[PDB]
Amino acid sequence: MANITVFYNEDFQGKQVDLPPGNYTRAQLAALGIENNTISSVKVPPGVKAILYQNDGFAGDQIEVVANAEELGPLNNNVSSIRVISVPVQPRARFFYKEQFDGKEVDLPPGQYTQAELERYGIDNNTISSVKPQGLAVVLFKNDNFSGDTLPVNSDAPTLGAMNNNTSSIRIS
Ligand SMILES: [Ca+2]
Ligand SMILES: [Ca+2]
């Protein structure tokens, strides 16, 4: 019942398409219609972990995700091959764009992120705000390699766009 959902245009914009898990490429896609510069944004719920592949035929710099990716990454200039495999259930956290549990919503599973993936994997170098732990507590860092001042969000906070200065790294515990 799971299935990844891509977006034609960037910024989580542009008609989306639901593709079933499993491994496939330009061949299967040829059957559909989309291919190449199209898988701009992505949205993949838990229960499964996806792996993207720039060049078709499963080649080129690959990627790995299990949540949504408003801004995939630099290699987003070309996409066609992918690989998805079911995965155990894992809680996560939910962040909102505007300060008011609103605006572009993004979420990430438990783990660690830096000033590169995090931003280009859920939001960006900043503009976070209101957070809502969907299952695990969230901790923010104000420096690369998660090393410096921090703000451990041990609970609900539908408003935080006034403290986290430049979120360089995070740790969903
Ligand atoms: Ca963009
Ligand atoms: Ca806020």
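Determination method: solution NMR.
Cβ from N, Cα, C; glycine included.
Positions annotated as Ca(2+) 1 binding site by Swiss-Prot: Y8, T38, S40, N77. The Ca(2+) 2 binding site feature in Swiss-Prot is assigned to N37, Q54, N78, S80; the stated evidence is experimental evidence. Taken from Swiss-Prot, the feature domain 'Beta/gamma crystallin 'Greek key' 1' covers 2-46, and the record attributes it to sequence analysis. Annotated domain 'Beta/gamma crystallin 'Greek key' 2' per Swiss-Prot: 48-86, in sequence order, evidence recorded as sequence analysis. A mutagenesis experiment is reported in Swiss-Prot for this position, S40 to R, and the note states: Suppresses completely calcium-binding. One mutagenesis experiment catalogued in Swiss-Prot, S129 to R, is accompanied by this note: Lower calcium affinity.
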Mind tallying the domain 'Beta/gamma crystallin 'Greek key' 1' (2-46) by DSSP state, helix then strand then coil?
7 helix, 14 strand, 24 coil
In whole Å, how far does the CA atom of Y8 (Ca(2+) 1 binding site) lie from that of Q54 (Ca(2+) 2 binding site)?
16
Around the Ca(2+) 1 site formed by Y8, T38, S40, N77, list the extra residues of the same chain whose Cβ is within 8 Å of the site's Cβ centroid.
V6, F7, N9, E10, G14, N36, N37, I39, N76, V79
Of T38, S40, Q54, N77, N78, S80, the recorded positions with C-beta less than 6 Å from an atom of ligand 2, in sequence order, are none
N77 (Ca(2+) 1 binding site) - helix vs strand vs coil (DSSP):
helix
Listed recorded positions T38, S40, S129; those within 10 A of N78 (Ca(2+) 2 binding site), CA to CA, turn out to be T38, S40
How many helix, strand and coil residues does the domain 'Beta/gamma crystallin 'Greek key' 2' (48-86) contain under DSSP?
4 helix, 18 strand, 17 coil
What subset of the recorded positions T38, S40, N77, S129 lies within 10 angstroms of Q54 (Ca(2+) 2 binding site) at the C-alpha level?
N77
Going by DSSP, give the three-state secondary structure for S129 (mutagenesis position).
coil
If one measures from the C-alpha of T38 (Ca(2+) 1 binding site) to the C-alpha of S80 (Ca(2+) 2 binding site), what distance in angstrom results, rounded to a whole number?
8
Spacing of the two Cα atoms, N37 (Ca(2+) 2 binding site) and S129 (mutagenesis position), in whole angstrom, works out to 31
